[PDB]
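Student: Okay, handing you the structure first.
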Amino acid sequence: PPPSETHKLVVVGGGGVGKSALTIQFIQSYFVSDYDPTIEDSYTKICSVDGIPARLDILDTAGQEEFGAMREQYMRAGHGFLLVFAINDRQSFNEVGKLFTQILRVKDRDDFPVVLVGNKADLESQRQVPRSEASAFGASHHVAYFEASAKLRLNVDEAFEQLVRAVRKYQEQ
Ligand SMILES: Nc1nc2c(ncn2[C@@H]2O[C@H](COP(=O)(O)OP(=O)(O)O)[C@@H](O)[C@H]2O)c(=O)[nH]1
Ligand SMILES: [Mg+2]
(Lines of atoms letter the chains of each structure in order from A and count residues from 1; the text may use other names and numbers.)
(Lines give C-alpha, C1' and ligand atoms only; values in the text may rest on other atoms or scores of the structure.)
(Ligands and ions follow the chains in the order given, each with its own letter.)
Protein backbone atom coordinates (compact mmCIF):
# COMPACT_ATOMS: atom_id res chain seq x y z
CA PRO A 1 0.00 0.00 0.00
CA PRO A 2 2.82 2.58 -0.58
CA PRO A 3 2.03 6.38 -0.55
CA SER A 4 3.79 8.72 -3.10
CA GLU A 5 5.82 5.64 -3.90
CA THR A 6 3.08 4.89 -6.48
CA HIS A 7 4.56 5.37 -9.93
CA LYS A 8 2.81 5.35 -13.29
CA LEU A 9 5.38 3.93 -15.72
CA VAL A 10 4.86 3.74 -19.50
CA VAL A 11 6.70 1.33 -21.86
CA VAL A 12 7.03 2.91 -25.31
CA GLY A 13 8.80 2.10 -28.57
CA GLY A 14 8.21 0.76 -32.04
CA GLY A 15 6.20 -2.35 -32.76
CA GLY A 16 7.99 -5.66 -32.43
CA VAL A 17 10.82 -4.40 -30.19
CA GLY A 18 9.74 -6.40 -27.14
CA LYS A 19 7.61 -4.06 -25.01
CA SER A 20 5.10 -6.80 -24.06
CA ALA A 21 7.76 -9.46 -23.66
CA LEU A 22 9.74 -7.12 -21.34
CA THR A 23 6.70 -6.05 -19.33
CA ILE A 24 5.40 -9.62 -18.99
CA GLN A 25 8.86 -10.73 -17.90
CA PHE A 26 8.83 -8.06 -15.16
CA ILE A 27 5.29 -8.84 -13.98
CA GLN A 28 5.03 -12.64 -14.57
CA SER A 29 8.70 -13.80 -14.85
CA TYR A 30 8.29 -15.84 -18.00
CA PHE A 31 8.79 -15.21 -21.71
CA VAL A 32 5.77 -14.74 -23.97
CA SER A 33 7.11 -14.91 -27.55
CA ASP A 34 3.86 -14.09 -29.37
CA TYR A 35 1.91 -11.52 -27.34
CA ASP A 36 -1.08 -10.13 -29.19
CA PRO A 37 0.49 -7.01 -30.75
CA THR A 38 -2.95 -5.37 -30.62
CA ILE A 39 -3.29 -5.58 -26.82
CA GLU A 40 -2.52 -2.45 -24.81
CA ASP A 41 -2.80 -3.22 -21.09
CA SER A 42 -1.73 -1.75 -17.80
CA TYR A 43 -0.22 -3.87 -15.05
CA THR A 44 0.59 -3.29 -11.40
CA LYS A 45 3.61 -4.59 -9.47
CA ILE A 46 4.41 -3.90 -5.81
CA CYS A 47 8.15 -4.36 -5.24
CA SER A 48 11.16 -3.11 -3.27
CA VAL A 49 13.75 -0.85 -4.91
CA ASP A 50 16.79 0.45 -2.92
CA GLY A 51 15.10 -0.95 0.22
CA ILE A 52 11.94 1.14 -0.33
CA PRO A 53 8.63 -0.47 -1.46
CA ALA A 54 7.02 0.96 -4.55
CA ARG A 55 3.70 0.52 -6.34
CA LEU A 56 4.35 0.43 -10.06
CA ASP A 57 1.47 0.91 -12.52
CA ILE A 58 2.94 -0.13 -15.88
CA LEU A 59 1.27 0.58 -19.21
CA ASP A 60 2.46 -1.63 -22.08
CA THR A 61 1.55 0.48 -25.14
CA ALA A 62 0.30 -1.01 -28.43
CA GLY A 63 0.78 2.32 -30.26
CA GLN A 64 -1.82 4.93 -31.24
CA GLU A 65 -1.72 3.92 -34.93
CA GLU A 66 -4.38 1.17 -34.85
CA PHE A 67 -5.07 -0.38 -31.47
CA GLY A 68 -4.02 1.88 -28.57
CA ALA A 69 -4.79 5.25 -26.96
CA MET A 70 -3.40 8.55 -28.30
CA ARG A 71 0.05 8.73 -26.75
CA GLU A 72 -0.20 12.28 -25.45
CA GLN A 73 -2.80 10.87 -23.01
CA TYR A 74 -0.49 8.41 -21.26
CA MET A 75 2.60 10.60 -21.97
CA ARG A 76 0.93 13.32 -19.88
CA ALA A 77 -0.15 10.84 -17.18
CA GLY A 78 3.23 9.03 -17.09
CA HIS A 79 5.63 9.54 -14.19
CA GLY A 80 8.45 7.69 -15.97
CA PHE A 81 9.17 6.09 -19.34
CA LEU A 82 10.86 2.91 -20.45
CA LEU A 83 12.01 3.71 -23.97
CA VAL A 84 12.60 0.46 -25.88
CA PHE A 85 14.20 -0.37 -29.19
CA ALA A 86 15.73 -3.59 -30.54
CA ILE A 87 19.46 -3.78 -31.13
CA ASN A 88 18.87 -5.60 -34.48
CA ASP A 89 16.52 -2.88 -35.86
CA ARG A 90 17.95 0.56 -36.65
CA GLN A 91 14.44 1.86 -37.59
CA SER A 92 13.30 1.06 -34.01
CA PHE A 93 16.28 3.04 -32.75
CA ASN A 94 15.19 6.01 -34.89
CA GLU A 95 11.72 5.70 -33.38
CA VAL A 96 13.05 6.19 -29.83
CA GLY A 97 14.69 9.47 -30.88
CA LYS A 98 11.23 10.62 -32.03
CA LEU A 99 9.51 9.38 -28.88
CA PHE A 100 12.12 11.12 -26.67
CA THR A 101 11.61 14.47 -28.40
CA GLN A 102 7.83 14.07 -27.95
CA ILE A 103 8.13 13.27 -24.21
CA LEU A 104 10.23 16.38 -23.55
CA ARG A 105 7.91 18.51 -25.64
CA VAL A 106 4.95 17.30 -23.54
CA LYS A 107 6.81 17.83 -20.24
CA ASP A 108 8.43 21.13 -21.33
CA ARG A 109 11.78 20.09 -19.85
CA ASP A 110 14.75 17.95 -20.89
CA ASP A 111 15.11 16.06 -17.60
CA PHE A 112 12.04 13.86 -17.16
CA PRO A 113 12.60 10.27 -15.91
CA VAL A 114 13.43 7.98 -18.82
CA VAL A 115 15.47 4.82 -19.17
CA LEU A 116 16.68 3.60 -22.54
CA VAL A 117 16.50 -0.15 -23.28
CA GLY A 118 18.02 -1.92 -26.23
CA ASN A 119 16.27 -5.29 -26.27
CA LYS A 120 17.13 -8.62 -27.99
CA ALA A 121 20.68 -8.73 -26.60
CA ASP A 122 20.59 -12.47 -27.36
CA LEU A 123 20.83 -11.58 -31.13
CA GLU A 124 24.32 -10.05 -31.02
CA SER A 125 25.36 -11.10 -34.57
CA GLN A 126 22.23 -9.38 -35.94
CA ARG A 127 23.06 -6.08 -34.27
CA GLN A 128 22.39 -2.99 -36.37
CA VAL A 129 22.99 -0.35 -33.66
CA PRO A 130 26.46 -0.31 -32.06
CA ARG A 131 26.36 -0.36 -28.32
CA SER A 132 28.57 2.77 -28.29
CA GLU A 133 26.06 4.67 -30.49
CA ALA A 134 23.07 3.72 -28.35
CA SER A 135 25.12 4.64 -25.27
CA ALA A 136 25.95 8.05 -26.72
CA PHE A 137 22.32 8.66 -27.48
CA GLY A 138 21.50 7.87 -23.85
CA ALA A 139 24.34 10.00 -22.48
CA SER A 140 23.39 12.97 -24.67
CA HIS A 141 19.87 12.75 -23.18
CA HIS A 142 21.14 12.28 -19.59
CA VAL A 143 19.62 8.82 -19.21
CA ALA A 144 20.76 5.34 -18.24
CA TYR A 145 21.03 2.72 -21.00
CA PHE A 146 20.54 -1.03 -20.60
CA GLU A 147 20.89 -3.78 -23.16
CA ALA A 148 18.29 -6.36 -22.22
CA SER A 149 16.88 -9.70 -23.42
CA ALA A 150 13.27 -10.38 -22.58
CA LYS A 151 13.85 -13.86 -24.08
CA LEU A 152 16.58 -14.70 -21.55
CA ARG A 153 15.31 -12.33 -18.82
CA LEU A 154 18.51 -10.30 -18.86
CA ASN A 155 18.42 -6.74 -17.39
CA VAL A 156 14.59 -6.74 -17.13
CA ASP A 157 14.35 -6.07 -13.40
CA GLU A 158 17.43 -3.86 -13.59
CA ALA A 159 15.99 -1.53 -16.26
CA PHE A 160 12.64 -1.07 -14.47
CA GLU A 161 14.42 -0.59 -11.12
CA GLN A 162 16.65 2.09 -12.54
CA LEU A 163 13.57 3.87 -13.89
CA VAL A 164 12.09 3.91 -10.36
CA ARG A 165 15.35 5.47 -9.11
CA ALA A 166 15.17 8.21 -11.73
CA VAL A 167 11.58 9.05 -10.89
CA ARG A 168 12.49 9.23 -7.17
CA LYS A 169 15.48 11.53 -7.68
CA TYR A 170 13.30 13.66 -9.98
CA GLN A 171 10.58 14.09 -7.37
CA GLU A 172 13.13 14.87 -4.67
CA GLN A 173 12.79 18.25 -6.37
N1 LIG B 1 15.35 -12.91 -29.84
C2 LIG B 1 14.51 -12.19 -29.09
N3 LIG B 1 13.28 -11.94 -29.55
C4 LIG B 1 12.40 -11.23 -28.81
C5 LIG B 1 12.83 -10.65 -27.53
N6 LIG B 1 11.79 -9.98 -27.01
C7 LIG B 1 10.77 -10.09 -27.90
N8 LIG B 1 11.16 -10.84 -28.95
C9 LIG B 1 10.32 -11.17 -30.13
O10 LIG B 1 10.00 -9.95 -30.76
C11 LIG B 1 8.66 -10.01 -31.27
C12 LIG B 1 7.88 -8.87 -30.68
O13 LIG B 1 7.84 -8.94 -29.24
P14 LIG B 1 6.65 -8.25 -28.47
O15 LIG B 1 6.70 -8.46 -26.97
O16 LIG B 1 5.30 -8.68 -29.03
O17 LIG B 1 6.92 -6.76 -28.90
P18 LIG B 1 5.99 -5.47 -28.78
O19 LIG B 1 5.24 -5.37 -30.13
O20 LIG B 1 6.89 -4.26 -28.69
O21 LIG B 1 5.03 -5.64 -27.64
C22 LIG B 1 8.12 -11.39 -30.93
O23 LIG B 1 8.31 -12.25 -32.06
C24 LIG B 1 8.99 -11.85 -29.78
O25 LIG B 1 9.16 -13.26 -29.70
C26 LIG B 1 14.18 -10.97 -27.11
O27 LIG B 1 14.59 -10.49 -26.03
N28 LIG B 1 14.97 -11.69 -27.91
MG1 LIG C 1 2.98 -5.51 -27.36
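Quick note: numbers on chain A are straight from Swiss-Prot, i.e. 24-196, in order.
Method on record in the header is X-ray crystallography, 1.6 Å.
The backbone N, Cα and C atoms fix where each Cβ goes, and this holds for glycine too.
According to Swiss-Prot, the record shows the following:
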- 36-44, 83-87, 142-145, 172-174: GTP binding site (BINDING)
- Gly38 to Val: No effect on interaction with OSBPL3 (MUTAGEN)
- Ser43 to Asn: No effect on interaction with OSBPL3 (MUTAGEN)
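I'd like these features described in context: how deep, what's nearby, how far apart.
Tutor: According to DSSP, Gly36 (GTP binding site) is assigned to a strand segment.
Close to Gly38 (mutagenesis position) in the fold, though at least 6 residues off in sequence, lie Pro60, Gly86, each with a CB less than 8 Å from its CB.
Within the same chain, residues at least 6 positions away in sequence whose Cβ sits under 8 Å from that of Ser43 (mutagenesis position) are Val55, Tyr58, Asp59, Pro60, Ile62, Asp83.
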Student: A 10 Å Cβ contact count, applied to the binding-site residues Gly36, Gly39: which residue has the minimum?
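Tutor: With the binding-site residues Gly36, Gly39, fewest surrounding Cβ atoms within 10 Å: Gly39.
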Student: Got a sec? Which of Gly36, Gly38, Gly39, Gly86, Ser172, the recorded positions, have CB under 6 Å of any ligand 2 atom?
Tutor: none
Student: Which ones in the same chain are close to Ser172 (GTP binding site), with CB under 8 Å and 6+ residues apart in sequence?
Tutor: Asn142, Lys143, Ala144, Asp145, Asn178
Student: Including all protein chains shown, what's the count of other C-beta atoms within 10 A of the C-beta of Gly86 (GTP binding site)?
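Tutor: By my count, 18.
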